[PDB]
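Notes to accompany the following structure.
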Amino acid sequence: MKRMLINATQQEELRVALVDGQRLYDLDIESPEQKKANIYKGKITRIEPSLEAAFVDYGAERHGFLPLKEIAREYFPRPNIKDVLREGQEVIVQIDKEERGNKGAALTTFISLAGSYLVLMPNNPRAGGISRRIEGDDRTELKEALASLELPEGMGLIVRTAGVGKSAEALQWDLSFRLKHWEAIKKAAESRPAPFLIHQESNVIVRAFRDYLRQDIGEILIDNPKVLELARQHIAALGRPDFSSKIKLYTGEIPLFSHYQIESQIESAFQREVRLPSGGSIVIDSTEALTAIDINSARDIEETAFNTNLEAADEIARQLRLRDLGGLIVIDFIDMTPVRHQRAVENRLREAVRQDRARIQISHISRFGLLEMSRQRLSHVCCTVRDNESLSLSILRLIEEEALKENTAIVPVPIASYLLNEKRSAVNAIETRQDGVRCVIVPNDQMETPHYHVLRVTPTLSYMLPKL
Ligand SMILES: [Zn+2]
């Protein structure tokens, strides 16, 4: 049984976890925003032939804006807007653009329902296709897998970027949840006067249900009565009443996430090292430019390397999700001598991320044994520390260099101790060789080993210099 677990006992972190048995395989976290793509029933306040556009009271203290290019044929009893829409005439409206400075919000009757994989436009069939970002090979199957969906005649569809690695049956499951929603949309509207909200475009539960409900999900356990009932409303309004029987209140004293043992794996998304089933590990270091992943073996050399890399490919994949790693990612797989092992390790990472929602690109193992890849984002320092002694002689040589300059040290405590005792001879030797030059070595308890300043040049006291 795969379950969605939702924890909201804590006001400042709403947590959503997809869990297969007890194995965490996805996580979404939302701490304490915009009003766009929201669907309402609005009343036509006033019309203007002057702007070929009308005004719609969808419920905001400001009235929205409905151009003639957005009035659907379904609403008509080139034209003037005076011929199409009457005042007080109800209409199903979606925000096309937010409120800007003054009370301006642009609307459309041409509604769109964006799911995980598909964007249904039940209102105009003149829309549809594969996302522009998809390309030659990645998109090819799609247009085919696209054609095989069962789309009602009067509407058109778009395949999203997340649709790159999904199957025909998985796309079908999306299109249905979209249609179910659209049926709830136009029904919560036929049953009421003007105007009032239907689809909250983006509250977190709407998203979790939008993005995460696959047929394989058995239960949705929510540990908050106040939230659970909002979710029922959210499931019903989200068109799919039936999952309503499968949302169940969590009542156990042991907090939801602790009872399913996931509180620790959630913490693993922070861990730098992650153990692979066969004993090996991946190390995930992040740098300025990119994220780098190294892979060590557990404890046939060719078989071990191969099996370890394959186990890594899987773990990397799920770690890419839990961590929500964005941008450039470089993987140092354990070296493999046969080309096909490389091909086989590659194809996996390909297969392992097929279910991730983000846009992912993966290149081949370079001759150095590196796999460059990238991942679309869905949503520091302390450096070895140089010896005191080694650091001291460094500074000492740096002071001397400053003492030589024509027209001519703030160090951590034990550096100053080392310099002004163990190296007093050399410090003296500088001042005597550089006649007239004062070498002020002030210890500073506000600093430490790593750090210092050698400043080149008042009747100020040595210990009052760090402040100056
Ligand atoms: Zn450090």
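We count from 1, first residue shown onward.
Placement of Cβ uses the backbone N, Cα and C atoms for every residue, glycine included.
Here's what Swiss-Prot has on this protein:
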- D294, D332: Mg(2+) binding site (BINDING)
- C382, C383: Zn(2+) binding site (BINDING)
- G64 to S (Swiss-Prot position 66): Disrupts folding of the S1 motif (MUTAGEN)
- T161 to V (Swiss-Prot position 170): Abolishes enzyme activity toward RNA substrates with a 5' monophosphate. Strongly reduces enzyme activity toward cspA mRNA (MUTAGEN)
- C382 to A (Swiss-Prot position 404): Reduces zinc-binding. Abolishes homotetramerization and enzyme activity (MUTAGEN)
- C383 to A (Swiss-Prot position 407): Reduces zinc-binding. Abolishes homotetramerization and enzyme activity (MUTAGEN)
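Projection of Swiss-Prot feature records onto the structure.
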{"residue": "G64", "record": "mutagenesis position", "contacts (Cβ under 8 Å, 6+ apart)": "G42, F55, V56, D57, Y58, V93, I95, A105, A106, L107"}
{"residue": "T161", "record": "mutagenesis position", "contacts (Cβ under 8 Å, 6+ apart)": "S131, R133, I134, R359, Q376"}
{"residue": "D294", "record": "Mg(2+) binding site", "contacts (Cβ under 8 Å, 6+ apart)": "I282, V283, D285, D332"}
{"residue": "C382", "record": "mutagenesis position", "contacts (Cβ under 8 Å, 6+ apart)": "none"}
Close-lying recorded positions around ligand 1 among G64, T161, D294, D332, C382, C383, where CB distance stays under 6 Å: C382, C383
Other C-beta atoms that fall within 10 angstroms of the C-beta of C383 (mutagenesis position): 6
Euclidean Cα distance (Å) for gap endpoints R78 and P77, 7 residues missing: 15
Cβ neighbours of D332 (Mg(2+) binding site) where a neighbour is any other Cβ within 10 Å: 18
Three-class DSSP secondary structure - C382 (mutagenesis position): coil
Chain break of 5 residues - Cα distance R299 to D300 (Å, rounded to integer): 13
Through-space Cα separation in Å, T408-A409, 4-residue segment unmodelled: 14
Flanking Cα pair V457 / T458, between which 5 residues have no modelled coordinates, distance in Å: 10
